[PDB]
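Here the structure is laid out as structure tokens; the discussion comes afterwards.
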Amino acid sequence: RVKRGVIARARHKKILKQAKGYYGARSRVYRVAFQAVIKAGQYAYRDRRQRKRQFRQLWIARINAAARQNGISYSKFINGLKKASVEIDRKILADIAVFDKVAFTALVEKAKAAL
Amino acid sequence: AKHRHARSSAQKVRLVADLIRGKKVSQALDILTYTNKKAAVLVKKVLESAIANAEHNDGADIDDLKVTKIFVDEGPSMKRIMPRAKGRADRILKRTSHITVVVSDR
RNA sequence: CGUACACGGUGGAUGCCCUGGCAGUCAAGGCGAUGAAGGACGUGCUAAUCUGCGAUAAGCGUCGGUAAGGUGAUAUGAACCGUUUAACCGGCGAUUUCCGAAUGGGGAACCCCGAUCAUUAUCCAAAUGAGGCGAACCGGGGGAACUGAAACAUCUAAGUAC
RNA sequence: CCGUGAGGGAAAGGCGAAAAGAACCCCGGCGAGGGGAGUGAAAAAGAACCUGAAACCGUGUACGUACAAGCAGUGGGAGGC
RNA sequence: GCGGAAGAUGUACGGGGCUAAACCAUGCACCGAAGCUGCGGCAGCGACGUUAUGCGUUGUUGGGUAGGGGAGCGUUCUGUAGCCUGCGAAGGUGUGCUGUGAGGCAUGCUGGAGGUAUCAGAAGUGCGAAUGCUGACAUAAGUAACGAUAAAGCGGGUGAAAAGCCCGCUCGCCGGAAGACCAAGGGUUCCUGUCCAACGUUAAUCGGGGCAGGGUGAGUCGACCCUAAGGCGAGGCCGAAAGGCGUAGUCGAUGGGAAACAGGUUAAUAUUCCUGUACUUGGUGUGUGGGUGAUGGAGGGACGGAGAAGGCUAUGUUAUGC
RNA sequence: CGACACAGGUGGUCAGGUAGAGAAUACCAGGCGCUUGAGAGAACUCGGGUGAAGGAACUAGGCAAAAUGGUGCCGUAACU
RNA sequence: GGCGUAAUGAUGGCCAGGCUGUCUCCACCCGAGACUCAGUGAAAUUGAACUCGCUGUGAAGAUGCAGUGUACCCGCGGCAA
RNA sequence: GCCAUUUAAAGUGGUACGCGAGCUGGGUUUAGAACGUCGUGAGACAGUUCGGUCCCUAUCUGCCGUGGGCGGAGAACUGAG
């Protein structure tokens, strides 16, 4: 009796339409959805965030690569940046001492000094 | 020309209308002569006759007339007793074709 | 050949509509051997169906109402009728072939007669009755089982179904 | 429409203001395949015609693509179109 | 540490490879968890204050199947307030924004008729997962199959097309049989003309296909009539009856059953038409003639089975006869 | 009749048409070609016809196949 | 019901003569096809992905687990793990 | 397993006691029947015996052979493994 309405036949859509990176099926069909996207929302339910503290392997494992060229490295390279000056955080840093033959030394001579 | 009657299949009555959909009418006659598909004739009688009636009537030059639009979709269906298997009875929901051809000056 | 979309098709959902159903309520309420209900088969110039009639066959007559338009649903072609006021609506009357519960007898509609039981009886069927149909309800009789008792022979369902 | 029979038992709605519901022309073996064109209102109308989606088919477009390993994402950095 | 230790299409710790880039006994610094700590955003329980499960602060802070509890939005119709719309709505497609979300909302195209918000009540209310039910559809496949009456072929005709329509010739099939005549049954399907969209497992100018006409003119053909096994109705007799056993009546097999053959004729009919001739029944009568009759019984129909003689038909044959 | 133009099923008459030991093959009469086609000398079966030598050795069993298998004369056992 | 038994019996087992492919082993050919071509044209069947190989492991013989190596596309025919 | 005639030798074990989408079916676990045993009995008895059906046009993958293309083609060769 009650005409289905904007529910069902309105559910096949509003879904399937969001997978800009769909697959063969899992987008053309619905029975392939709500099971392919069910993994979505989860699988990494609230984890992308993994990268941070994950791929961050470098930036703290390249800092020595930046150094070990104009003196010591990692060991007493970060144990000097917090000694003098305002002490700059290590984010954009330890990532710039690779894509530019400059600034990387603007931290080595900073360190090794006032040690 | 155009398209009416037949007993084609519509499905296989294309792909040939393809490759001959673009411009250049001459590029529609050189091709289609060797298709190795039943979908070569009939569809050639047209597009070749479409250029006809284009010269005389509906004035147009054969030197600049090209194929603009061509589609294949129609019927109707029809009951058809096509005895198959070792001995049975089944109706064929066979469908006819529709080979449109427009060779005007592009 | 993978996937998305565009134009066209296939298909038919959906949205809207719907001369239909479903349900409730009020009123009203039997037909027939003066042979009904039902069915069969006819009937309109053409009509294959439906409906109306039925061989005066979607028609006839009277009165009243009504009205110019009319000749059923199909708004076709042909064509007719109406002011000697039709069509249409209501009531009533006339007629109403043959077969047909018909019962004379036989019979898958066809051929010849009051058949059978019973009362009265001028015992001559002569005068009469019964013999059918109809939604449920009602009255008088006959009368289960599965089932329940998470087994079962009382009991229970039943005094119901039939 | 099915069963000897008792009996069983579907599907199919709608163009519209009117009428249109595809005239005329070309092609072709052809009243069975249509370009074109005509019909239109709100018929994104043509004889089961209002609207007309999905599965799906054709053409076409965007983009990969005959070394290529597979859930086909995510974040970071490089490539092009 | 070793002897006691032979078997399966190419053998090694994850590999490279390492005298330690092994292993053993320890130790230190890092990468490495959504771990621990820090910055911006929670839940449940308990405590404090509170009407408060509203806030503020405080202790514990946050994985989960079965299962328990709770919030939520999509939805229809009818309240009360109050709005939008052909300077165009609902719905549909694509897209932007917002919410933790369930969703709301906006734009463009289209649609083109109505459709909402607040508070309130309501509904057969919100759904991918019953060898589920019904309809539709894709891949599979343009894959599988057409076989003792195994016969067609060469020219020609007609046609817009003819390998299977028609003509001639040649080459073959069948003969108790695909020949001839019929029952049952089917049923006009027969014939002619005009066509073919539909039917003919190809095509078709062909058809037992579609449409419109025409055709089956008997006394002696069959029905009609009667009867056998047997059955039915009426009277008689049994709680009752659309229930049963003897008599009178009737019904039940195109079997039984009174009567004609021959010939001719039509595009299609016939011992039914026509020509000639023959025969039966009923009624009446001109004549002859001068008796006209259900039901059971008679011959008759029950002429039955087995063996079999002789006669014998047309035909065929001897005859190369006519 | 069997769902269909399904090699299934379905009564009677014509058993003297011609050649033989017959209502057996070939063939007048009559009827019919209405049991989808075209090209190439595979592997690959079902149907079919028998093999040099041996010969059932196969096999549950000689299943299957084959063999004797017209007519006339001679002749013919056990058993009953 | 025990014993035993002419003729007959598509009954069960066995031996001999003759014969035969039935077997030890097997060639081609004939009719109708297969392979290809015109025309006419279904129905069965699939969770997804899918070209692996060598070892090891695992309920100790999995392509899909683990470690490496490797892998060109399509198509026809077969015997079929 | 009794056994016979030969043989220089004429071992053994695994492959879901390899192998039925390859075969054969002779056996066992059907409708008949016979027999014993059990039962009064029908009937029964992993007791026996006579007669008795075992399917599919493989799509994918694997392998045995044959080709088309891709790295511009015709012809003639070489050739790791």
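Chain B is numbered as in Swiss-Prot; shown residues: 5-110, in order.
Heads up, the Cβ atoms here are built off N, Cα and C, so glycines get one too.
Less than 8 angstroms from the CB of B:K90 (L-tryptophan binding site) sits no same-chain residue that is six or more residues away. Per Swiss-Prot, the feature L-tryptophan binding site maps to B:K90; the stated evidence is experimental evidence.
Here the residue is the original one, while Swiss-Prot reports the published mutagenesis B:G91 to A, D or S with the comment Abolishes translation elongation arrest of SecM. Counted within 10 Å of its Cβ, the other Cβ atoms near B:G91 (mutagenesis position) come to 6, all protein chains included.
A coil conformation is recorded for B:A93 (mutagenesis position) in the three-state DSSP classification, outside any helix or strand. Quoted from Swiss-Prot, the note on the mutagenesis of B:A93 to S, T or V is: Abolishes translation elongation arrest of SecM.
For the natural variant B:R8 to C, the note given by Swiss-Prot reads: In strain: SK1048; decreases translational rate, tRNA binding and subunit association at 44 degrees Celsius; does not alter 23S rRNA or uL4 interactions; not erythromycin resistant. Following the DSSP three-state reduction, the secondary structure of B:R8 (variant position) is coil. Close to B:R8 (variant position) in the fold, though at least 6 residues off in sequence, lies no residue with a CB less than 8 Å from its CB.
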CB within-chain contacts under 8 A for B:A93 (mutagenesis position), separation at least 6: B:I85, B:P87
